[PDB]
There are 4 protein chains.
Amino acid sequence: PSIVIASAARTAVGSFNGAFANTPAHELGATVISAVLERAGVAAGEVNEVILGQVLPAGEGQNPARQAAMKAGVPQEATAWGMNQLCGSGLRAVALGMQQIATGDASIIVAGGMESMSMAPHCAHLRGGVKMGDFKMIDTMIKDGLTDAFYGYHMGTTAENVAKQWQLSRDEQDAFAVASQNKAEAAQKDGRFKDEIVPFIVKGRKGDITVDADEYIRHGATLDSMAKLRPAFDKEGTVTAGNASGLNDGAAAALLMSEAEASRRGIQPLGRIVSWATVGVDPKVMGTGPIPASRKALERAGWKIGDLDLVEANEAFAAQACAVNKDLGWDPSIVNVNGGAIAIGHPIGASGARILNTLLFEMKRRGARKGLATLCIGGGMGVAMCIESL
Amino acid sequence: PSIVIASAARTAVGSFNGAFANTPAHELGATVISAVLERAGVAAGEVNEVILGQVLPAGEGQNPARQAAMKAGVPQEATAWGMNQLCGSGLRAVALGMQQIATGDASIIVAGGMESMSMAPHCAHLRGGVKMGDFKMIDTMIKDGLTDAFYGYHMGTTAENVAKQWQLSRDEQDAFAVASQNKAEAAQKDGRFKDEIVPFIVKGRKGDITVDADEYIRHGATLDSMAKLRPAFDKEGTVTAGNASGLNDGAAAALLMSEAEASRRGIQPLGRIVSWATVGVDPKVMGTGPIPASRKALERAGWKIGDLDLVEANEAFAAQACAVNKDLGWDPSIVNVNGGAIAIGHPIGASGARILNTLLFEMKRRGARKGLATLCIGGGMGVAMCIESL
Amino acid sequence: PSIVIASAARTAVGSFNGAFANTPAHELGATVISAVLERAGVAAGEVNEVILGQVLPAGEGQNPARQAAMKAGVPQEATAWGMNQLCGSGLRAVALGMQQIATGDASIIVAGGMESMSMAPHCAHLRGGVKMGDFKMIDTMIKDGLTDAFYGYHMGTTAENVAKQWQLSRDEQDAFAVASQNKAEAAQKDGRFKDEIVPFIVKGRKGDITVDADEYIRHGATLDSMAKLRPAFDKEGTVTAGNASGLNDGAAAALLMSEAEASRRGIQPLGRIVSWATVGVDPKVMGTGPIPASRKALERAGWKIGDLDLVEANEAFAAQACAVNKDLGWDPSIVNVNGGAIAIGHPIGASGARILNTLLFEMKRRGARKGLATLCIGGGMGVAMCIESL
Amino acid sequence: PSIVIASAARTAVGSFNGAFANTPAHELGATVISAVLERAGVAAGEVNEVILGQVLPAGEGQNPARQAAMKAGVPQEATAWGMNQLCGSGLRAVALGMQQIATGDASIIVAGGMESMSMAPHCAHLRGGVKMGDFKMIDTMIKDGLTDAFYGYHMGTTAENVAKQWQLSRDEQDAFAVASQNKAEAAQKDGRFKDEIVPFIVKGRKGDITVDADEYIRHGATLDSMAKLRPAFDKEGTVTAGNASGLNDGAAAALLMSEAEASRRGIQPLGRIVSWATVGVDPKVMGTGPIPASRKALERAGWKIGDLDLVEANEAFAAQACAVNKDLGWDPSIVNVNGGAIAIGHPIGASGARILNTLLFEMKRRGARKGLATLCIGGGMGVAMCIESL
């Protein structure tokens with residue numbers, strides 16, 4: 001079996017409690033579902049199934065994958081579900097949709113992710129009732145999204161372990177950070193993010209606001225302002241708000257079919273899924289995930305690391321990203337060419353299909369042939385996908 | 001590729017705020033992951049992935065699939081993820097595990113679902129603040145678990161939708177409920193749940209307790225206690241607490257590998273998987289989804305309805321249970337043979353793997369060669385899976 | 001001016017989440033207002049104002065004193081208000097009521113207090129929003145009722161402070177506690193609380209229940225059972241759940257008018273208010289408040305300590321009650337002759353009027369001429385009142 | 001006995017979730033206590049008691065009046081208490097303080113009120129527990145401050161009741177409202193609130209901010225802007241956000257002593273308390289409370305309405321302030337000469353002391369001999385006080 005991504009689409013990535021602050025994740029998904037359809041020239045009625053990565057759906061109601069597909073004009077007769085491999089979710093769902101077609105269970109899939117970190121609620125187990133004493137209202141964003149369930153600290157603490165252990169300085173983390181911002185700023189101003197970003201309409205009482213730009217990219221980000229910041233997690237540490245990714249909203253997806261079905265319907269695919277892999281790692285240093293995963297991926301495809309023409313390797317933190325690129329040995333000038341998540345955002349469920357978009361459209365936009373994606377995952381994992389142009 | 005369930009186990013279904021009142025989902029899943037590896041005689045180090053359905057993880061921490069897997073002693077090596085096709089999750093998880101192996105993406109999987117409806121919290125989105133006025137704390141079990149996202153009403157009102165369309169009166173639904181309970185109270189006492197139940201140790205402070213019995217099986221269910229219950233959803237309706245399944249906790253799973261690997265390891269499998277399907281229906285009448293799903297999977301297997309020796313059609317509601325039995329027309333006597341969910345419980349995320357357990361052990365018990373599981377799903381879907389024994 | 005207490009009444013004191021678990025404090029208040037009126041032969045239309053101490057009114061609605069007055073049939077032309085000097089409240093309200101008559105502003109006042117520690121809610125300030133991170137739902141009973149605002153610790157710690165200062169052993173404290181229980185039991189059995197208690201009807205759904213006995217009094221309390229408790233505030237402490245008072249519900253009040261008015265009406269009053277006083281102490285030793293307050297009240301009356309025939313010294317904690325008794329040196333045999341708050345309970349805003357009721361009805365029973373009621377107060381205060389029989 | 005007001009002060013009145021959005025009421029109180037002391041030349045060590053009206057103390061900790069006293073340097077030997085007669089509180093407190101002096105129980109009292117409507121929390125009674133389903137988090141500001149407990153509707157509905165009863169047009173109410181704003185703007189600009197206001201320093205991480213101006217007063221308020229507003233309580237009503245007072249934070253107080261004691265110390269007092277009164281009315285028309293309370297206060301003083309030189313009649317709503325003025329018939333030109341609560345705000349427990357401050361400092365500046373302050377009260381009450389210059 002041979003599967004292509006016929007088309008791809010993402011919302012812009014919103015900043016925490018910003019442009020999308022009150023926008024449910026499935027709203028962002030419904031637009032992205034309609035956009036991949038409209039891009040490939042496929043009708044909504046032809047979709048066999050909608051898969052959406054999503055980490056924090058508490059309070060959005062029954063199966064927000066189905067809400068997203070239904071709002072988007074997908075018929076009741078198709079199916080829809082969500083899944084969760086954390087930061088890996090958005091790219092994994094694409095691998096899961098790829099499997100759907102390989103087995104002869106579906107022909108055409110919409111796969112990706114969607115997150116609204118903004119709309120994640122606070123929660124408390126209250127059925128027994130609280131006879132007396134204070135109790136906690138738990139921020140599900142932190143608890144279920146960013147906190148290690150075994151060691152009880154933030155993801156930023158796992159980045160410190162990795163920084164200490166590869167001997168990455170506070171200066172090196174900030175230089176990779178200021179670089180990521182600079183490459184994103186240059187790309188946005190260069191209209192490199194136009195093709196992939198589908199504009200989203202935030203409906204309001206005293207005004208509709210059209211959002212088609214990444215609002216988290218800081219313009220003119222310097223080395224002086226970076227170096228002034230405090231360590232956010234470790235009191236004598238190195239990882240900061242500046243060289244770490246942020247809390248963000250967005251959605252992103254890809255319409256998948258068999259290669260020959262694309263051809264039939266006169267589509268001109270953005271890429272061909274040659275391989276994928278997920279692998280586990282020690283939770284303390286989850287950020288190194290992308291090393292074994294990208295090496296399993298590459299083995300599965302039959303490529304050496306030096307065959308890749310372009311890479312998106314997620315920037316969860318400046319610490320881990322640098323360590324991944326140090327290990328893998330790929331030319332840093334092909335990595336994250338239009339910047340990284342430190343500049344653009346980290347909408348967790350969406351993140352993997354958010355970079356799938358950036359790589360596919362840049363593979364298009366420079367005539368690259370081979371190209372990989374990879375992301376570290378909390379609790380100790382990595383995921384990757386190899387993509388070959390047609 | 002031919003894929004076989006080498007083993008299968010499940011916790012007892014627990015009552016709502018009962019024996020597993022304060023037991024998180026991943027503790028029950030962790031018992032279930034151990035008991036499948038123990039029964040097959042396969043170690044945890046051999047497991048590539050853990051795939052667990054779960055509808056209600058809010059509050060539980062990052063990726064509880066990974067938590068259940070690490071507490072099982074499946075090493076950091078393997079990966080693990082959660083997924084959500086609502087009541088269908090537990091069985092879909094099995095189909096997906098089967099998919100990982102069919103595409104050569106892995107060797108050995110443990111697929112199923114878990115659910116603590118008891119531990120599901122109240123929540124509200126409070127980042128914007130509430131400048132003034134009262135607000136609602138939302139019961140996530142109801143909002144994300146049981147309430148249709150489109151018409152905004154509970155699944156017991158979709159059972160009024162189906163009860164009117166197939167003219168199923170109150171005396172027909174009280175007949176199916178008592179007799180599910182009677183079949184369920186006959187199996188539990190006669191030991192027919194023994195094999196498929198692994199006991200769970202509810203760790204306390206002043207007394208460890210061992211649970212190993214479906215506590216939600218009321219003993220001596222008469223028709224006269226059934227007919228005096230008031231309607232629970234529509235004020236002049238036919239769906240009461242008596243002719244519907246309840247809120248419950250539990251976990252349920254299966255070890256997957258190729259037939260040639262089980263054949264290899266000297267494992268006599270519970271059964272080969274021959275097909276599966278999932279189909280969407282009108283969300284108003286969501287309980288008719290097993291009808292299309294059972295028909296699609298029966299075609300993918302090459303079977304007829306008459307070929308089936310044993311069947312689990314999950315009893316979400318008495319209305320929709322008699323609606324699938326009427327349309328599909330299979331012999332009533334070969335279906336939900338040991339009773340069903342009205343009598344056992346409805347642990348949503350795990351319910352799919354709960355009935356699949358019951359099928360595979362009652363397929364080994366009576367010498368059935370063919371068996372279909374199937375389930376209705378909120379938002380309007382169904383899932384089916386055909387199993388032949390070896 | 002000479003002001004008398006024409007009549008008094010109180011409810012039984014309810015155990016925490018016991019008989020009165022779902023009864024708003026103003027319902028208890030309304031019954032006691034009705035009772036004082038009946039008992040004095042005074043009509044509700046004759047009341048000028050109602051003054052009710054109440055520490056924990058959150059969620060009860062606008063000015064619960066007014067709610068109580070209105071429910072009791074006191075006319076809309078009268079007025080009502082609440083006040084808060086913590087445990088001193090119910091007694092202070094009586095002094096404030098006396099002052100309305102002394103200054104010629106009113107003729108007829110109903111004064112006392114009311115409290116439902118059970119119905120006190122959890123709260124959080126949510127207007128600003130909680131942009132990110134956990135937050136506490138605060139138990140208002142603990143925070144506004146029982147925690148010192150300066151040192152941050154519970155009243156129980158102030159008790160340890162006094163235990164250490166006065167070198168009071170765990171054995172002396174436990175003895176005092178058991179004595180309280182045994183006195184209260186004996187008094188209850190002999191009918192000594194009948195005159196003071198007005199029965200309260202708890203209106204249900206499946207039956208009304210009449211409460212006319214103090215439910216917190218433990219019958220057959222043993223020294224052993226007290227000796228086996230663990231310290232409740234300091235892990236190497238002496239103050240326990242046993243030798244501390246409890247968390248309780250109740251109301252209590254007095255009807256006041258001038259001595260000349262009672263004579264006009266032919267009323268035989270329960271007592272003349274001869275003096276009162278309130279004084280501050282260090283918050284860390286707040287249990288000592290009764291010492292300066294009592295001495296100041298006695299000086300104002302022109303009485304020596306030895307002139308007192310009966311004393312109600314409130315038992316917040318055994319440690320502080322023992323310190324008070326040691327310092328003042330009054331004959332312990334005339335203090336709390338029918339037991340105290342360790343046995344009976346501590347409904348904060350009501351307590352001072354609860355112990356006035358006990359003192360008044362006992363002084364009548366035994367023909368005692370001179371009495372005194374006193375309490376300690378959180379944050380370092382005392383209140384006392386001198387009463388003489390007519 | 002003859003009691004004087006030796007000195008007075010208030011904070012600026014803050015807008016809802018404005019300047020004082022995160023300032024607990026006792027911090028504002030403490031600044032006002034320090035101020036009255038400074039202004040009278042009286043030391044904190046000389047204060048016997050502090051009495052502070054406060055409607056919304058939930059979550060603030062034990063007895064915020066004590067907390068305010070202690071922060072201001074008032075010794076632990078003094079006492080303090082809070083009280084609640086709703087909007088009447090901060091004026092009622094002054095009368096209560098007067099009575100402590102008249103009955104010989106104290107020499108020096110600090111009395112007024114304090115309120116942080118901004119900091120009032122949301123709450124819910126959670127001890128029994130929520131077995132299942134949604135429940136309400138109740139805004140304590142609305143529930144305990146602004147909702148009638150008998151009729152279940154907002155104070156603004158009682159204003160509509162008065163508007164209908166007195167036939168007061170939308171246009172008359174709006175004219176009154178604009179006049180209030182324009183009078184307050186003029187007084188603010190001319191420096192008339194400087195004498196009464198003590199500046200309050202709001203402490204901040206990145207800057208302390210001094211607040212010495214009433215921030216709620218609208219500059220350049222137009223009749224057209226008022227006329228365009230929608231009714232806020234009744235869809236065919238007349239009462240709007242514009243012609244109602246607002247939700248506000250502030251504190252305000254008076255230092256009291258005997259006339260002879262002021263003379264001993266060489267203090268020129270702001271006024272002698274000549275009389276006070278409080279009376280009840282029907283809760284449905286609570287806005288009329290000032291009518292019988294004022295008449296009763298004047299009777300007690302031996303004054304005719306025509307004898308008054310200046311009046312502060314608090315403006316909870318235009319409708320009721322108009323009714324009061326029409327009934328009493330005092331010259332509108334001497335009422336609220338510096339504007340009123342519609343413009344300045346309505347910090348509920350502080351308001352009666354805020355208007356007394358405004359009355360006193362205006363009497364001083366214009367040499368007015370006789371003054372009256374009055375407020376309406378939720379639940380159907382009025383309070384009034386008569387003041388004469390020395």
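Indices start at 1 and increase along the chain as displayed.
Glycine residues also receive a Cβ, built from the backbone N, Cα and C atoms like all the rest.
As recorded in Swiss-Prot:
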type	residues	note
MUTAGEN	D:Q62 to A (Swiss-Prot position 64)	Slightly lower activity
MUTAGEN	D:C87 to A (Swiss-Prot position 89)	Loss of activity
ACT_SITE	D:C87	active site, acyl-thioester intermediate
ACT_SITE	D:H346	active site, proton acceptor
MUTAGEN	D:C376 to G (Swiss-Prot position 378)	Loss of activity
ACT_SITE	D:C376	active site, proton acceptor
>> Validating a neighbour-count step here. Other CB atoms within 10 A of the CB of D:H346 (active site, proton acceptor): how many?
In response: 28
> Quick one: what's DSSP say for D:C376 (mutagenesis position), helix, strand or coil?
Replying inline: strand
> By a simple count, how many Cβ atoms lie within 10 Å of the Cβ of D:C376 (mutagenesis position), its own Cβ left out?
Replying inline: 33
> Can you name the recorded positions among D:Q62, D:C87, D:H346, D:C376 whose Cβ is less than 8 Å from some Cβ in chain C?
Replying inline: D:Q62
> Which of the three DSSP-derived classes (helix, strand, coil) applies to D:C87 (mutagenesis position)?
Replying inline: helix
